[PDB]
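Visitor: Please find one structure pasted underneath; my questions will follow.
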Amino acid sequence: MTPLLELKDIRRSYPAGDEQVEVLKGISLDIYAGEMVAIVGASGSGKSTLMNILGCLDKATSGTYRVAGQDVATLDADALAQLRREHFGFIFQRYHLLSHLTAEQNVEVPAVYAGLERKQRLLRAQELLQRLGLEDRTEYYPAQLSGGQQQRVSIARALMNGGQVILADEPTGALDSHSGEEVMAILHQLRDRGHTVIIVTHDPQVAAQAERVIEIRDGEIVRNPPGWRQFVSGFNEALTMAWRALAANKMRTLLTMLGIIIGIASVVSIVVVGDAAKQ
Amino acid sequence: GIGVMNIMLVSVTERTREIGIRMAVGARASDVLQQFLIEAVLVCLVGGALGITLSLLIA
Amino acid sequence: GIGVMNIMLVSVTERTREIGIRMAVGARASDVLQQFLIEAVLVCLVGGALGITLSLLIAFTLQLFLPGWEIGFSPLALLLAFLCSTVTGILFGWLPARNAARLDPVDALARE
């Protein structure tokens, strides 16, 4: 059958000395559903950049990387983001999240770009949290959260999209093999869930967990061994996001707003009083 | 009111990694301009409400 | 000019670890208020210089329009404007850098 991905002879290259360097060279790759692929290789090999191809961060201007049989070259980058909501659910070592949001919101974000009722997807998110085994942590700031739990929030965050495709920066490298390989076992569960997942690492040891290591070097794999609705929802939800961003700096917000207030108050002041004496 | 732009510029400058995690979840390039500008004009309007309020106090 | 205080407050807030390394090299608590307020009033004075410069540009601009209307320098008002920029400068930069003076090196370093 036809693999959902077809990276054949795709390669990126980027300027240096006003000429593109061999960050990547022509590579043939195919991917099924349920794959749990390691990205073993030397650091800085552009396998990260290759992951950026997997993230569709930029067109390689070479080959035909046929996502679900559809080449990346044809689709809009915004359409690629639409694919991301349709599929991709990326996760990183550094578990990046707003300090602003509660973890439920941090999971809430990807579907905000989707058009959907908030309460429903909040319930879905709670299901994702119970899937994480997390519940009490729901209202906490990520700073209030332990890092492995934060990474769990990255997982549920991927899950709200359905997690059809999952890139994974150093899943276990930020912390202990306990919770790390534990989360890796959850990755095995998602593999059991049949969603495609692809970890990236230069480390063979964590790569042993993966069902399909693939090593790249010198730009090529040395081997492959196995709507206006969101605009108004944007108005109110980012109204709340605004309140939170102000919460980040209530004092700065104070000086700012005061700078506004004295201004306009003085406007109407002098206008009305001058108009009155004029009367 | 002009320096408020500088303020927001700073705030967003702080948000750089946040900008990256937001683009990471597939945000449209327009969307950041949306939320940020909406937040700014929001501050302008709430400051306009407290401002007109104080102006009435002067009245 | 008031929001400039907010700006400096932000800048110093960014300097938190820098504040800690500066206290680490044994800076007096006064010293941060010193350098910061000095920088602030500095901005006030250079902005006062470019400001008076532009004001003079407007002055000659009004020399260009002379319906009998006449230019007249008032240097005392100039120096009063300078000192005014100064006192606004200290007025804005005083408190935030005072709070900076309040700060412990410890929290300014160990914090992440």
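We're sticking with Swiss-Prot numbering for chain A, so the shown stretch reads 1-226, 246-298, in order.
Just so you know, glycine gets a Cβ as well, placed from its N, Cα and C.
So Swiss-Prot says this about it:
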- A:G41, A:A42, A:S43, A:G44, A:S45, A:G46, A:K47, A:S48: ATP binding site (BINDING)
- A:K47 to L: Lack of activity (MUTAGEN)
- A:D169 to N: Lack of activity (MUTAGEN)
Visitor: Quick check: with A:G41, A:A42, A:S43, A:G44, A:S45, A:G46, A:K47, A:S48 left out, which same-chain residues have Cβ atoms within 8 Å of the centroid of the ATP site Cβ atoms?
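Guide: What remains near the Cβ centre is A:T49, A:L50, A:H202, A:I216.
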Visitor: Measuring Cα to Cα, tell me the gap between A:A42 (ATP binding site) and A:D169 (mutagenesis position) in whole angstrom.
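Guide: A:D169 (mutagenesis position) has its Cα 14 Å from the Cα of A:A42 (ATP binding site).
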Visitor: I'd like to know which of these binding-site residues, A:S43, A:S45, A:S48, is least surrounded, judged by other CB atoms within 10 A.
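Guide: So among A:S43, A:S45, A:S48, the binding-site residues given, the one with the fewest Cβ atoms within 10 Å is A:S43.
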Visitor: Between A:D169 (mutagenesis position) and A:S48 (ATP binding site), find the distance joining the two CA atoms and give it rounded to the nearest Å.
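Guide: Distance between the two Cα atoms comes out at 9 Å.
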Visitor: Got a sec? Which of these recorded positions, A:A42, A:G44, A:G46, A:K47, A:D169, has the most Cβ atoms within 10 Å?
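Guide: By the 10 Å Cβ neighbour count, A:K47 comes out on top.
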Visitor: Helix, strand or coil at A:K47 (mutagenesis position), per DSSP?
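Guide: Going by the DSSP assignment, A:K47 (mutagenesis position) falls within a helical segment, counted as helix.
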